Amino acid sequence: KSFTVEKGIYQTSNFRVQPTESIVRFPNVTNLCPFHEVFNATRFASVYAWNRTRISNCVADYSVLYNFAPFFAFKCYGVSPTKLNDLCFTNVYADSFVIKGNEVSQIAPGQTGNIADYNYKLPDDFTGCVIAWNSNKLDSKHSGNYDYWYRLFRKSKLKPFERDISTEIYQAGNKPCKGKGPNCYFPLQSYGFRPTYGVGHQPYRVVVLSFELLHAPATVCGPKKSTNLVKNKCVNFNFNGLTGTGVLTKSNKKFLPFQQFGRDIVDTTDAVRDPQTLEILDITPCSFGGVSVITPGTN
Amino acid sequence: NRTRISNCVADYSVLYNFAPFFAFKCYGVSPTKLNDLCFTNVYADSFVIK
Amino acid sequence: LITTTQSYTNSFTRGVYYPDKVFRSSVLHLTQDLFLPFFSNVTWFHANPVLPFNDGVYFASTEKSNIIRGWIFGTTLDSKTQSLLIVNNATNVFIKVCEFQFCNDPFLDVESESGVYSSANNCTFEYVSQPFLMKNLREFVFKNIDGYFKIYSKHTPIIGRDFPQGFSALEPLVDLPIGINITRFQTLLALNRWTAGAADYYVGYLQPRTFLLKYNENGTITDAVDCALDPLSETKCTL
Amino acid sequence: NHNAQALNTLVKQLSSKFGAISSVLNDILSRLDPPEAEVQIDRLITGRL
Ligand SMILES: *[C@@H]1O[C@H](CO)[C@@H](O)[C@H](O)[C@H]1NC(C)=O
Ligand SMILES: *[C@@H]1O[C@H](CO)[C@@H](O)[C@H](O)[C@H]1NC(C)=O
Ligand SMILES: *[C@@H]1O[C@H](CO)[C@@H](O)[C@H](O)[C@H]1NC(C)=O
Ligand SMILES: *[C@@H]1O[C@H](CO)[C@@H](O)[C@H](O)[C@H]1NC(C)=O
Ligand SMILES: *[C@@H]1O[C@H](CO)[C@@H](O)[C@H](O)[C@H]1NC(C)=O
Ligand SMILES: *[C@@H]1O[C@H](CO)[C@@H](O)[C@H](O)[C@H]1NC(C)=O
Ligand SMILES: *[C@@H]1O[C@H](CO)[C@@H](O)[C@H](O)[C@H]1NC(C)=O
């Protein structure tokens, strides 16, 4: 911060070697995930008995949802939706059911209510997405359709991620029921859906997608195309969602047939295995350092 | 309407058997732990709205 | 026709498995997980009883001529809950989470399944692979955590009769996303036909513990220290 | 010995979370939108400072 400099040596900035290109190395899978099959099933189970499906070992495309329907509610919590198309996951859990239109607000972590406490409960650390779209046209009857039921009573609360199917008479009085008349009710009540019903009471189809990370090597990701492999150059690399920048070289490490990564004392990644061709690659950071300027006086 | 409650034993199961409340929100205290706390006095305000 | 005799014995230093899939070389690592404590008290069965599952199970056997074949897991194990079923035969291994109507005294006819269960039921998951059971000591660790059933195995040559005094690390064998609750388990035996036979195995239970593991130049675990056994081990783990 | 110990502690301090979802900035940036990433980045900044 001066226009004149005295004689000496000064440390000014830092230098770093820039990357040249980008490398993407995904495993070769062409199988498509049954997202379409899970949808448009022409029959969804009730809220008190919600359908659960496991999705793994396929290529996940989320444009099918985009062309599916104009969803009334589409909320993602742990991940931004727009970035869903380039992530890798271990496995996916899809839970499908049908509820009332106005009950969609109750489907969220840290939420209370009739449905949120008696039919479905989400964990506090939920990582996934929730989709809710209207189904008045397909799940309504002129006389009234009662195929869908919801639970109204329970002895205690519900933990996240469990399903209750036991059917019994709920007790409200002190004396044991052994009957129906005196202060004893039925927790399950049938939904009443009619076309003349307005918005907020027509049936709405709800699908909850649950992901997880920090697990076995990822399986559900194939929406992006792979590239070639280069060595001895500063490059950006992406192996099954593990991203970084550096130089990849041949490695002489005796990996046992079940490891994938490799760490050191400081606990940072230094070796990797190529998914498509089983081979050990050493990773080294690109060159960086300080810059000093040597000058006599400006006089 | 405002009422003051003090010098008694407070049981919150009567509310549970009362009715299936549409809204039941507690701010400074978790509801489940209301059954083992001690308070100085209670103020109950009752009315009817839309 | 079946006789089961119980005894108690020492576990020494056995039942150590690889915690994760990370390669490490020439390093000492502190880990916290469900382990079998050193010099513990294991049960010796000699030849079925139904045993608890708790949090995890360590199983060891040394029988010959393939007397022992598979295990069954469950919580009620009769008609109301899907139950695991691992079956090992000459060519392959079956794994079924199907709901079985188990017999009062399940066993293998050797080869109809009517001796185990009357019929299957509404079930989805199934798996098949190369047989697990490949003078020889076979060690297994089973544990069920957060929607995952994990099995580690190890095969060793033995010349003695009791637990060998040595160290062996159990490499991972299989991981399955089953997602059920397991509380009890039982062993499955095969009887030629009703001829009387004999077998022997050892059972232990896992507990949460902190260990110090040693990785050599090649990424193999060669020694470990149990940090809560005695003051010297605590000092070793501190340093 | 003291110099090596201090340097090792400083390097090892980089794998802590300081009450965030992850200790890696790359995945935080690759799985979150800008309005929500800074709420996690600032905690790492404070801890490392
Ligand atoms: C689902 O099924 C309906 C009717 O069978 C069909 O019109 C539609 O194309 C299918 N696929 C999707 C993505 O909706
Ligand atoms: C759940 O979805 C699967 C997928 O086709 C279907 O076979 C099954 O009948 C569904 N169950 C219920 C209760 O809707
Ligand atoms: C997939 O990649 C592996 C790794 O190089 C290769 O051995 C295999 O032949 C490939 N298969 C297909 C169908 O591309
Ligand atoms: C194991 O338990 C038995 C009784 O269950 C007891 O007598 C014995 O001392 C314990 N320890 C060993 C090493 O057997
Ligand atoms: C062994 O099991 C495999 C797979 O279940 C089966 O194909 C084969 O027939 C079996 N062999 C015998 C002798 O039972
Ligand atoms: C299996 O479970 C389904 C779903 O509850 C049920 O409809 C069926 O009757 C059960 N039994 C069989 C043999 O499928
Ligand atoms: C590691 O492997 C090499 C090559 O087989 C061997 O010479 C060396 O003894 C091994 N390390 C140990 C501790 O045995």
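Here chain D follows Swiss-Prot for its numbers: 953-1001, in order, are the residues you see.
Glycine too: its Cβ is placed from the backbone N, Cα and C atoms.
In Swiss-Prot, a natural variant is listed as D:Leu981 to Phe, annotated with the note In strain: Omicron/BA.1. Contacts of D:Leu981 (variant position) defined by a Cβ separation under 8 A and a same-chain sequence distance of 6+ are given as D:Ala989, in order along the sequence.
In the three-state DSSP reading, D:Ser982 (variant position) counts as helix. Taking a C-beta cut-off of under 8 Å and a sequence gap of six or more, D:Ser982 (variant position) has no contacts in its own chain. One entry in Swiss-Prot concerns the natural variant D:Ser982 to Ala. Its note says: In strain: Alpha/B.1.1.7.
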